[PDB]
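Asks: After the structure tokens below, expect a handful of questions from me.
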Amino acid sequence: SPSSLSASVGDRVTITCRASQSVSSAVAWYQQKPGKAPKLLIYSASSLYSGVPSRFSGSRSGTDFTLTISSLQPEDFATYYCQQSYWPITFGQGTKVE
Amino acid sequence: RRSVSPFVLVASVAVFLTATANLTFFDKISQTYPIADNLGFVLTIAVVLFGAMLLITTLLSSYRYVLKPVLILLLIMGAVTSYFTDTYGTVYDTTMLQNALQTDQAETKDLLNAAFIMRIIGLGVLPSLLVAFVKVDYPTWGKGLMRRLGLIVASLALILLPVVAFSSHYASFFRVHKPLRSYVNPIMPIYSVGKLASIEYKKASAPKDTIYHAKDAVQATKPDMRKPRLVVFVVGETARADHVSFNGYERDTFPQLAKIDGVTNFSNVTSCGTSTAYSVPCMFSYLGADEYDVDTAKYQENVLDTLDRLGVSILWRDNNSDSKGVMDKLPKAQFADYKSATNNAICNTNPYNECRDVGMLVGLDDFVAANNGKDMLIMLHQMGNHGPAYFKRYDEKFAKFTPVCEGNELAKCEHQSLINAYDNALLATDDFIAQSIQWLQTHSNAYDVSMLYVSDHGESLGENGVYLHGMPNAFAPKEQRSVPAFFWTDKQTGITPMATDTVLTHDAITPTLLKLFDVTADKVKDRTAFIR
Amino acid sequence: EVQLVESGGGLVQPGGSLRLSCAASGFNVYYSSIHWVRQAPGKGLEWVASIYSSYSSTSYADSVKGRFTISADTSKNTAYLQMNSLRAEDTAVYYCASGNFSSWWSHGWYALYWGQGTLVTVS
Ligand SMILES: CCCCCCCCCCCCCC(=O)O[C@H](CCCCCCCCCCC)CC(=O)O[C@@H]1[C@@H](NC(=O)C[C@@H](CCCCCCCCCCC)OC(=O)CCCCCCCCCCC)[C@H](OC[C@H]2O[C@H](OP(=O)(O)O)[C@H](NC(=O)C[C@H](O)CCCCCCCCCCC)[C@@H](OC(=O)C[C@H](O)CCCCCCCCCCC)[C@@H]2O)O[C@H](CO[C@]2(C(=O)O)C[C@@H](O[C@]3(C(=O)O)C[C@@H](O)[C@@H](O)[C@@H]([C@H](O)CO)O3)[C@@H](O)[C@@H]([C@H](O)CO)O2)[C@H]1OP(=O)(O)O
Ligand SMILES: CCCCCCCC/C=C\CCCCCCCC(=O)OC[C@H](COP(=O)(O)OCCN)OC(=O)CCCCCCC/C=C\CCCCCCCC
């Protein structure tokens, strides 16, 4: 089930996912537009994938991994999912911005 | 030609082995992880591989007077393993070496070919002569030991430092990509040799008793108040479940079974393993594929021992290699091999001078007469589609798919030319099965005949580079485990087979054999069987 | 480039069957990685299975275990997910996503590219 946690827009946002397994090297986030396939933005919980000028930075804090967007978002407004572990794979509950 | 230190020769041997003997592993690494996007990981992989090779060479060449023989042995072993891991895409595990040590010279001769001889001469014999024909001086024990540790610490550093610098990458590699660790030579052969030696020691230390499993197995009705039964269980060598006509195939490789009424073929049968020595005991053991252990297969009670004890006389007519440890607790007079012309009366019908399978039906009437009145289980072993010589398992009468791959190397013949020979050998197997069915039918007036066929493993014919069976049970391709299964019985015996779409494995053989003679054993009763 | 596209949607009845396809174009060959992720209408993504065609290693997500079975045709560069005994909850949009490439000191192995998705409606 989806959840509109931040729902702020126009400032930095922070969305957290709880990783039951640490696996800090197998945590990634996805930007699913409302009708299209999800993107890959931010992988390994600390690195960046091509397609964004460091807007989404991402970081880690103990067992909890969070997403940070620095600049304003005139284009975005999609849903983000935390992804814990690679074998097997579990996704989070999702987030929405407005 | 100045005297070279032993350590530089050891380093050169390690470099040569990591360069030439790991072609398949390097190709797999460069194809799974592209060199254009994983430069650091592949470089560290090469460095750690060289470090492991150097460590192995330094540890087994610690002494001075054995340096050269050990180097010669390592070079020859590496070349001989690398040829087979390259052309045929096979790995070396404990089961693979067990198969290697249970071979006969006739089978080995087919693998021998000019290209293999040239490759060893070039890779493990020419370097052998280069190493053996140079002068080496051994310094004092103190400086020699100092340089030996220096090399040991250098190899350990080259192994560990890339691991630490690439901790996450190597953790993922060792967690997910385990099978590539089996493609490296000659380290994997050494580990397999050690594991096999440990297994052999445990087997020798093991007792010589029988661990019973069917003590409660009792025959429902004896062969005095009913028509005695007679089952010809045709153990099959290499065959693929998707290459038979019934389960879908463009060509017609089984035409002689379509005209025989009562033949039922199950579309999904997965064998116990990818090798005959690992699969044949698993067919007849009361333990399923999840519990069966090859190391103790012969010590455990098999369905054959139960059938013989209950009063059903059994016969085995070997054709491929050996009973593989299943026909051992029964008298030697019952196991009669048919590999040589001393027993097989139908031979020399081909230029290859091979003894076929149809000759194994010459003389069964004598055994039937000698066992007139009691149940019999005349089990027949097949040569099947045994490679790498598919063109030698059939007569010219079945030379129907042209052209055929007459060459001794699979990598040179085109895929279609190999498919044709494989399907021709399948046609020969079809003819043997049909003749067995007719021989069963000619005894219908005095026995309740039945026939069951199942192959021990599948085959690889070029998919993803694999070309022969022998891959480990953990990650073998599905083509090495999909086997055909046929069951035919007379329409009056009242034996109702399962549906053709039922999902069965090699664990269904023992319950079927027990159900054929109406034997119920609680160890295996709650298992799916080929018949109701 | 990568052009993973999906096919084999359409209407199915409960207790029926279906069989999808993926892995078009060359991309990173075909073998290794490539997964299956589904999305119920108005719900978050849920992982289904992960084929590793080469080593015959697969996985399932419990709720989709015992009915799903993944095949792999490397010759044609296409992955198949066989579905049996569907129920009402099985309706969703299904994607397939590979994973590869680590650059330097960065790792990877994530479900990176996807497809347009094929609707699988049960009724
Ligand atoms: C001479 C000096 C040598 C120095 C050695 C240095 C290494 C030090 C080791 C430290 C260990 C730290 C552990 C840790 O800190 O953690 C680890 C951390 C990972 C970091 C790695 C450490 C960093 C090292 C970096 C430096 C080196 C690179 C996590 C992990 O490693 O993963 C864990 C694994 N741990 C290891 O492997 C230790 C393993 C470490 C592994 C890494 C080693 C890398 C190679 C080192 C090379 C060094 C150069 C030489 O150490 C070993 O011994 C390996 C020794 C190799 C040296 C031999 C050299 C050869 C020449 C010898 C000459 C003298 C382990 O897997 C289990 C087995 O895997 C293989 O078995 P196989 O044989 O393949 O079948 C291993 N076979 C090997 O390794 C051998 C090796 O590969 C081949 C040789 C390679 C040679 C090197 C090539 C060089 C190329 C390199 C290229 C880079 C075997 O190892 C053993 O025991 C072997 C034992 O010695 C026997 C010894 C017998 C004696 C004979 C010796 C002969 C000597 C004679 C000589 C003449 C091990 O027991 O358990 C789970 C997963 O398993 C489960 C699970 O629990 O989930 C269980 C099971 O599932 C079941 C179940 O049964 O339960 C099955 C069913 O029933 C089913 O039902 C399911 C389920 O239910 C489904 O229905 O369940 C299983 O099937 C699996 C499946 O995948 C799931 O499907 O899942 C993992 O936990 P997890 O992932 O963390 O969660
Ligand atoms: C003198 C020239 C050679 C110089 C080098 C000397 C060292 C090696 C000398 C002998 C090596 C010759 C290879 C003989 C292997 C024969 C067995 C074989 O490949 O077939 C097994 C089996 C057949 O299936 P089953 O029905 O179970 O067979 C059982 C009855 N045959 O086939 C396979 O598993 C596929 C084989 C693919 C090719 C691999 C060949 C065997 C492995 C390499 C050689 C043996 C190990 C070499 C040293 C390893 C480390 C000590």
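Note that chain B carries Swiss-Prot numbering, so the residues on display, from first to last, are 10-541.
Cβ atoms are placed via backbone N, Cα and C, with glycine included.
Got these off Swiss-Prot a minute ago, pasting:
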MUTAGEN   B:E246 to A  Abolishes transfer of phosphoethanolamine (PEA) to a lipid A analog in vitro. Almost abolishes resistance of E.coli strains Rosetta or TOP10 to colistin and polymyxin B, by comparison with the same strain expressing wild-type mcr-1. Does not affect expression or membrane localization in E.coli strain BL21(DE3)
BINDING   B:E246, B:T285, B:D465, B:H466  Zn(2+) binding site
MUTAGEN   B:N329 to A  Abolishes transfer of phosphoethanolamine (PEA) to a lipid A analog in vitro. Almost abolishes resistance of E.coli strain Rosetta to polymyxin B, by comparison with the same strain expressing wild-type mcr-1. Does not affect expression or membrane localization in E.coli strain Rosetta
MUTAGEN   B:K333 to A  Abolishes transfer of phosphoethanolamine (PEA) to a lipid A analog in vitro. Almost abolishes resistance of E.coli strains Rosetta or TOP10 to colistin and polymyxin B, by comparison with the same strain expressing wild-type mcr-1. Does not affect expression or membrane localization in E.coli strain BL21(DE3)
MUTAGEN   B:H395 to A  Abolishes transfer of phosphoethanolamine (PEA) to a lipid A analog in vitro. Almost abolishes resistance of E.coli strains Rosetta or TOP10 to colistin and polymyxin B, by comparison with the same strain expressing wild-type mcr-1. Does not affect expression or membrane localization in E.coli strain BL21(DE3)
MUTAGEN   B:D465 to A  Abolishes transfer of phosphoethanolamine (PEA) to a lipid A analog in vitro. Almost abolishes resistance of E.coli strain Rosetta to colistin and polymyxin B, by comparison with the same strain expressing wild-type mcr-1. Does not affect expression or membrane localization in E.coli strain BL21(DE3)
MUTAGEN   B:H466 to A  Abolishes transfer of phosphoethanolamine (PEA) to a lipid A analog in vitro. Almost abolishes resistance of E.coli strain Rosetta to colistin and polymyxin B, by comparison with the same strain expressing wild-type mcr-1. Does not affect expression or membrane localization in E.coli strain BL21(DE3)
MUTAGEN   B:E468 to A  Reduces resistance of E.coli strain TOP10 to colistin, by comparison with the same strain expressing wild-type mcr-1
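How buried are the listed features, and what sits near them?
Replies: Of all Cβ atoms in the shown protein chains, 24 besides its own fall within 10 Å of the Cβ of B:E246 (mutagenesis position).
A sphere of 10 angstroms centred on the C-beta of B:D465 (mutagenesis position) encloses 29 other C-beta atoms.
B:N329 (mutagenesis position) carries neither a helix nor a strand DSSP state and counts as coil.
Same-chain residues at least 6 positions away in sequence with a Cβ under 8 Å from that of B:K333 (mutagenesis position) are, in sequence order, B:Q111, B:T285, B:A286, B:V289, B:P290.
Residue density at B:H395 (mutagenesis position): 21 other Cβ atoms are found within 10 A of its Cβ, drawing on all protein chains shown.
The C-beta environment of B:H466 (mutagenesis position), restricted to residues of the same chain at least 6 apart in sequence and closer than 8 Å, consists of B:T247, B:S280, B:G282, B:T283, B:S284, B:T285, B:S288, B:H478, B:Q489, B:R490, B:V492. The secondary structure of B:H466 (mutagenesis position), as reduced to three states from DSSP, is coil rather than helix or strand.
Using a 10 Å radius centred on the Cβ of B:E468 (mutagenesis position) and all shown protein chains, the other Cβ atoms total 26.
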Asks: Say you check the Cα of B:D465 (mutagenesis position) against those of the mutagenesis positions B:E246, B:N329, B:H395; which is nearest?
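Replies: Going through B:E246, B:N329, B:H395 one by one, the Cα closest to that of B:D465 (mutagenesis position) is B:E246.
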Asks: Which of the mutagenesis positions listed here (B:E246, B:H395, B:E468) have a Cα atom within 10 Å of the Cα of B:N329 (mutagenesis position)?
Replies: B:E246, B:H395
Asks: Under a threshold of 6 Å between Cβ and any atom of ligand 2, which of the recorded positions B:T285, B:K333, B:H466, B:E468 are retained?
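Replies: By the Cβ criterion, which requires under 6 Å to ligand 2, the hits are B:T285.
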Asks: Where does B:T285 (Zn(2+) binding site) sit in the DSSP three-state scheme?
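Replies: DSSP call for B:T285 (Zn(2+) binding site): helix.
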Asks: Using the CB centroid of B:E246, B:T285, B:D465, B:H466 as the Zn(2+) site centre, which other residues of the same chain sit with their CB within 8 A?
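Replies: Filtered neighbour residues, in order: B:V244, B:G245, B:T247, B:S280, B:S284, B:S288, B:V289, B:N329, B:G393, B:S464, B:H478.
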